[PDB]
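Contents: one structure, followed by commentary.
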Amino acid sequence: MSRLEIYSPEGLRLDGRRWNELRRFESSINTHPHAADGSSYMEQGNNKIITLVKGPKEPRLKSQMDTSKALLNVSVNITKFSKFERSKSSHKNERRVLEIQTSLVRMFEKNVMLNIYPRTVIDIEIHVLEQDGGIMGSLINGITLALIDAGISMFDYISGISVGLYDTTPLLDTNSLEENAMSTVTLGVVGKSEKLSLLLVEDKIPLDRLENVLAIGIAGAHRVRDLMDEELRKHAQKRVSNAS
Amino acid sequence: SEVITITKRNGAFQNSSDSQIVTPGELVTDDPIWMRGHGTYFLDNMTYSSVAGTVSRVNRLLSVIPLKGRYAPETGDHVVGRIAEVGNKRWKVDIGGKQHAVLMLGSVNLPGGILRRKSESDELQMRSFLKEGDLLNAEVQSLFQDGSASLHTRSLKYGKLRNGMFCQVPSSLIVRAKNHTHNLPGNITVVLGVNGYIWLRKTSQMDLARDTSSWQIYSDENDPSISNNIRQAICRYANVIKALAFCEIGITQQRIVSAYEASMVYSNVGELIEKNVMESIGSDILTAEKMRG
Amino acid sequence: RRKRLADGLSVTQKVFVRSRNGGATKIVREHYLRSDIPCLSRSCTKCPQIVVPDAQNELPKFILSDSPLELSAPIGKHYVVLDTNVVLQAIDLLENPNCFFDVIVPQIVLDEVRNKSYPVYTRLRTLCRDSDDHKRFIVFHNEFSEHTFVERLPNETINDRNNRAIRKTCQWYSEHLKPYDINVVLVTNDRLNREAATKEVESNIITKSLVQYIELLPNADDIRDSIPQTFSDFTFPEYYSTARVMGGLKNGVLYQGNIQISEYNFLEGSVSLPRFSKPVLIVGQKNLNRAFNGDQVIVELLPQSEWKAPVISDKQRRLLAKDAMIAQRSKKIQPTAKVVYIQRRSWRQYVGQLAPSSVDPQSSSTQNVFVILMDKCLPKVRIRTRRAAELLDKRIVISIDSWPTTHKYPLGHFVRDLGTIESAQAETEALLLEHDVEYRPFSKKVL
Amino acid sequence: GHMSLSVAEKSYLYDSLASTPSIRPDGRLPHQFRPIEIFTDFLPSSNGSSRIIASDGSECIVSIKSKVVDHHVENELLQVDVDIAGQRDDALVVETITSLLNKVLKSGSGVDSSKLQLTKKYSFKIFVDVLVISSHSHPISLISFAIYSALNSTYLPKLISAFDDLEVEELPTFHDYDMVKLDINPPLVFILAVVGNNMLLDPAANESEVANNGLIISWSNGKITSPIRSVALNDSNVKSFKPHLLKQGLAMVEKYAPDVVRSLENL
Amino acid sequence: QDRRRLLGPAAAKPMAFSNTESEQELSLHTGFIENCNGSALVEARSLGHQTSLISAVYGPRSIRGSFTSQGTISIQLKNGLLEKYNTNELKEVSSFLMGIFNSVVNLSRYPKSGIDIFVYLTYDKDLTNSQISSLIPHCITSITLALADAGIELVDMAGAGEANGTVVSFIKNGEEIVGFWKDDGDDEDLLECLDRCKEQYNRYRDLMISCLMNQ
Amino acid sequence: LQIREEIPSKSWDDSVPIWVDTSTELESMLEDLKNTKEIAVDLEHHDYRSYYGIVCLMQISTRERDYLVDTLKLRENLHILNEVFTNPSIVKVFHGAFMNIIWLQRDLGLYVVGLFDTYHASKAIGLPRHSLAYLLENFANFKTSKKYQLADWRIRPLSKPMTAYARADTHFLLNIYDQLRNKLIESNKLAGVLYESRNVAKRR
RNA sequence: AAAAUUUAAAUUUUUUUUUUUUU
């Protein structure tokens, strides 16, 4: 029994949001010029991520080398101050995390034009600072910045969002309070399409909603890569207008 | 009269000519007549960019030049290499670009010249002439199938550095010209690499020879006679590089001279590090750019 | 501070510290205001312009009529906006079918109830959805409302901004209800909140108390006995503080369970504790400490000086608590306990009968009466009331209001007017509810 | 280390800095530091936050989370925990710097744990939690600086009830909005280096490379204090040292220390 | 738990108990480990405090990494039986160890060659009714004797002396200092902190050279 | 060099900036400023409609009365203001007094000796925000005008809240020089404040 | 009317056990 109010009959959420609404969504480009040529910062609500990309460059060992394409390393940093309650132990080989480290690779095996970057290394650095739930799709949207943040060869935008289900009703952009309150699904959505990169369900879901549930998140996901685009573009105008 | 810049800003993560600017995933056109080059991929009509950059339409060739990326190596360029590794008869050496350049064993100026011919005992002395991290003048020959290219030293003018100091910049602000070695009043010399690597040293006689012994081409020696008036004059040219680099300024040899004489306000050379004052001198030259040419 | 979104939409941070298990756990949330907040009424024509469907694709129903009970000018037509306290005092007055048909529930008022009582919070959740043609309850989410949202002022407690926002909540209302001359009546019980509007501080606002509202009804005689509310031989003790009992629970000091107060002995009862085998008696009227039978309480053992044969530190009591289990194995002298806090009242609505001694025949005015309850184990309740000559040969519903320090018998108020003593219909009725039988017809949300 | 430099420089760099009119590669005065940027108060889930920017783009953030604890069952009332990006837990420079600042912030050495004291039975466990994005330096004296601002950017919720839990043993109560700033006098740390007969302040990485040896000096309370360690930067150029040079640097720190402090004691 | 070792059943616990200028002294011995090429044995006993520890040499071992011009030192501090110093407490000392020997060892004599140093904080009494800081100088002495036993090119018998929570390491019969370590103490006691350290250093190095030249 | 207590400026409705409309009231200031051993100073400049530069406005204030200097034709006639402004007995209190002097030095070459800096001198003792939006907030109880300061003062007469804002900014830096004339002697950083004032008025 | 003219793409191994985040 929860002593609180999940979703109002008057249509409202905890901050008063509707079921089809987002948090405040902020990106940034070239946050760290002195660090790497890929440096981008995310605020999606209180989900705050520093995203860092190194490459395309020489390996540390000739063993870790291919004569066909690039490699992709995922290093996730969950701080012990990432949550309200401070976690005791470190996470650096936690089997929960390694799954995502697998996950973003196979999500991003297929945007990178791998053949045109052979014998070189791409390393993607993650710094999870403030954690607000919706944690999975929070990452991917930070990734899509960071590859463009160096301008690496690719096909498309890739969008990510967790959308939750309170009993019948979809919830775009849940939080961790709502995440522990109901069943949620995250979608790794590619560009403008209807094709998926990531699809992950932990919670128990009745089958019959799911087609409708999947039909929800696309309009959210399309508005994601929407808001990424111009925000890059108004940055992109700021270069040449003052470069030239 | 200070030690450190401590200025405070609390409560925030952060403080917060027309051409086509295109994104990845974006259609350019589907006129089939266009040709498809760099930054471009496609499906039979659909012209699709892949980076954050600009549409370049060359006369039937459409291609996308990005804005962000590493240094692109091209042949015949005058850059600076830092010695990464030694191979079989090969060397590895950083450009700053995507990968290392390679450098053949006989690709270098031998002491005594060509009268010193080949020897298999030379690979027993690879570490003799060269070792790690060292800096030099190199001449970009040609490439491989990927885009990785190689170097050589076909002159006396190319060779291992000494007599000064290194600095480095983004590769963008370095402008192209028909010349790259430059000699500056103060009896000193900039060796602007294209790739973003910058070596200063004292003007040699060979430098003086450009405008009117040979066994010292792998030495770690300098001229022993180095005044502080040399040395402190190095640092004044040193910071004004980073001034223009912080101010995003295309390097003109004269602008440096213009940077140097504008820096004659300040004799305290340590004051050449200020975010404002570099920007102020940066603001000086751009205003001074609005007079001459 | 606050920030803006491009939809004209506001975003700010509400942040607090969770005090659970004594921890100091800082909790931060973002907060949104919207500008599509409906006024939810019949007469307004612009809040129905902004109403948008839900995920089930519905635009909801705007039910508060143009026609309230109209009263004596300068009331005229009016709506009612409440206090939590007047709800906390008079929750059953709200459930009168005879009156109060059109009430806005403010969101903060909704929350303090959800802060205070869970099944009372059910009833407002019950009434608002089960509002009908007659009686109409809405919930206005005023702190989701942009135009009624306020902040924490400097040097402020949380109580101040509560009263101020409710005052702010009413302030928008008549402004939106100027075009139809239906007023808004703010009801309170707080004398300091009945002080700042005496000067009419900012708003020319309808600040009346309960009785100051009750004294303006056309039919207020029937309902004023549903208004909630020396008498001394000694003084009863009190119940321990919050940090005292939470400080008592972990150490093994304090115990909770259920108590049974005997009918054949009104002043003696035992509990069944989880640590303890035998039913541990609590002896003494002060030691029962003005709780009722069946309630959830918090008890403390008594010293062996008060143990019965058929200190400052809790370092002593625990070692004495071990001696209780020894004395539990004795069954020759067994320990006594007393209550020190009440985990929960098992109060509800109650039905009884009055005392003929308590009533004056010649009087017509207000007077004290005690109610003889149908529960044999529970004592009489002093009822300050007018119409006792009516209700003496009649069945009644009360509800217990409070227990202050002095009163040997509690303050409560009559709620529902039932019918004649040993009439078959009325004796049918209380036979249902005092046996907990639902009888009410199926409501509008049922059908 | 980080960098690999060339030998011909290494002479000239060891030449120019060991000048008797000593010359930095950027040519500052020998006691100067380098320009930085200092941000805090930006992780609003935390008791305090911090964000500091170097001139070479070295980068760190230190977080402040607190916790209420019994101050009798636990000795260390204040804990430091450090993360460097790019490195294993097992590495050396990690653990030494980690173990260092614990000593620097011992509970009654320069730390005024009475200000941390909640009750006669309880107090505040604090967590100095450190994430370094990048460094090109022996990073330590940078890291103290943000922490100094981090403690100067930390608010704590207010006690409501009383504080004597020996007899009555009350469970302590906090207000839900009222925070008070931690009054504290945090220490500071300075990296030193010895070249020939010269002693530079704030060694940059080039300056850090060529040095014969270097120091770490603990500043607290407006004076010099412990922990103090002689410290290697490289290990190809490690030379010994006259002690008066060691005696020289102390006031050389000290007569320029509070001006850096007052620049940061500036609000 | 740890699947690699025998740690007993988990719910057990170890046993618990409750309450119901001076001289330092040595006994220094070499040549007693046949795995190594340099061994040294140290007894210490001082006033409430008796301490024994072992320094072990492996060198020159090959380096599978790459080319270096010269040698490279590796130092391990490991708990012995009773006293358990903290993990991060250990390696800080290991950091402080390496700095001094990098003003000692002719690494230039030893290209592409490794140095392995194993120090076993084997057993310590502290019967006294910065606890690691009291054991610093004896390490350097214990290392130096083992490094003489492997016969490696060492410039000086360098040693450290202690004065009350302060460790200062010398060369040239004290005429230069090579390693400095300070905890809390007084203020500006440095000049006396020169002295008592120096004379123990003046004591110890003579004890060391007796241990070898008389053998 | 002798500190006093905090003496704020006069009452805000007790004064409007009585501007110098010709050489007459321009001479009214040089007779009034030649008697005070302290003076508040401010200026405004537009870098748009001139190459040599036209200082759009100037504010010069005593302990009670503040001026608004009309410097269109008196740009060439601002040479008489140094009759009190080049004096060692009278500090000229301004916040960042470079372009208040240098634009009067670009066209008029004016004698600069002995001005009291309020902008960067606030940073050394530790008044954190050097802007006139803070000193009018913390020491003068006023509001700033930021979009109007980007706007010029080339024509005359000027706008009255715009002449109330920079004069509040003149009351700002003077009250950022009121307690700065007090607290400088305490924290042992006042000796650098005179040499920094010496570094601004000397080299050109 | 003969005569003839051009290229060149990189090889053989260094690491520390899995809890544990608010019905």
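Throughout, chain F uses Swiss-Prot numbering, with the displayed residues spanning 197-400 in order.
Recorded method is electron microscopy, 4.6 Å.
From the backbone N, Cα and C atoms, a Cβ is placed for every residue, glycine too.
Residues near F:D238 (mutagenesis position) in space but far in sequence (CB under 8 A, at least 6 apart, same chain), listed by position: F:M254, F:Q255, F:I256, F:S257, F:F290, F:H291, F:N296, F:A362, F:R363, F:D365, F:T366, F:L369. Looking at Swiss-Prot, you'll find the mutagenesis F:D238 to A noted as follows: Temperature-sensitive mutant. Abolishes exonuclease activity and increases accumulation of 5.8S + 30 nt RNA, 5' ETS RNA, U24 + 3 nt RNA and poly(A)+ snoRNAs. No effect on subcellular localization.
Listed in sequence order, F:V251, F:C252, F:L253, F:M254, F:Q255, F:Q345, F:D348, F:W349, F:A362 are the same-chain residues six or more apart from F:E240 (mutagenesis position) with CB atoms under 8 A from its CB. What Swiss-Prot lists as Zn(2+) binding site is F:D238, F:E240, F:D365.
Listed in Swiss-Prot as a mutagenesis experiment, F:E240 to A is described as follows: Temperature-sensitive mutant. Abolishes exonuclease activity and increases accumulation of 5.8S + 30 nt RNA, 5' ETS RNA and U24 + 3 nt RNA. Under the DSSP three-state reduction, F:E240 (mutagenesis position) is assigned to strand.
DSSP gives F:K342 (UMP binding site) a coil state; it is part of no helix or strand. Cβ neighbour count for F:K342 (UMP binding site): 11 (other Cβ atoms within 10 Å of its Cβ, all protein chains included). The UMP binding site annotation in Swiss-Prot covers F:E240, F:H241, F:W299, F:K342, F:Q345 and rests on experimental evidence.
Over all protein chains present, the Cβ of F:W299 (UMP binding site) has 26 other Cβ atoms lying within 10 Å. Taken from Swiss-Prot, the feature AMP binding site covers F:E240, F:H241, F:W299, F:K342, F:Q345.
The Mn(2+) 2 binding site feature in Swiss-Prot is assigned to F:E240, F:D365; the stated evidence is experimental evidence.
Classification of F:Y361 (mutagenesis position) by DSSP places it within a helix. For F:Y361 (mutagenesis position), the Cβ neighbour count at a 10 Å cut-off comes to 21, with all displayed protein chains included. Record note (Swiss-Prot) on the mutagenesis of F:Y361 to A: Temperature-sensitive mutant. Abolishes exonuclease activity and increases accumulation of 5.8S + 30 nt RNA, 5' ETS RNA and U24 + 3 nt RNA.
In Swiss-Prot, the entry for mutagenesis F:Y361 to F states: Temperature-sensitive mutant. Abolishes exonuclease activity and increases accumulation of 5.8S + 30 nt RNA, 5' ETS RNA and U24 + 3 nt RNA. No effect on subcellular localization. The structure shown retains the original residue.
Among the mutagenesis experiments that Swiss-Prot reports, F:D365 to A is described with the note: Temperature-sensitive mutant. Abolishes exonuclease activity and increases accumulation of 5.8S + 30 nt RNA, 5' ETS RNA and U24 + 3 nt RNA.
The recorded positions in question are F:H241, F:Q345, F:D365, and the one with the fewest Cβ neighbours inside 10 Å is F:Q345. Residues F:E240, F:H241, F:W299, F:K342, F:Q345, recorded as binding UMP, reach a greatest CA to CA spacing of 21 Å. Compute the center of the Cβ atoms of F:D238, F:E240, F:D365, which mark the site for Zn(2+); besides them, the chain residues with Cβ within 8 Å of that center are F:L239, F:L253, F:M254, F:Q255, F:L328, F:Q345, F:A362, F:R363, F:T366. F:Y361 (mutagenesis position) and F:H241 (UMP binding site) are 15 Å apart (CA-CA, integer value).
Mapped onto three states, the DSSP output places F:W299 (UMP binding site) in helix. For F:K342 (UMP binding site) paired with F:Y361 (mutagenesis position), the C-alpha to C-alpha distance reads 9 Å.
You'll find the Cα of F:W299 (UMP binding site) roughly 21 Å from the Cα of F:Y361 (mutagenesis position).
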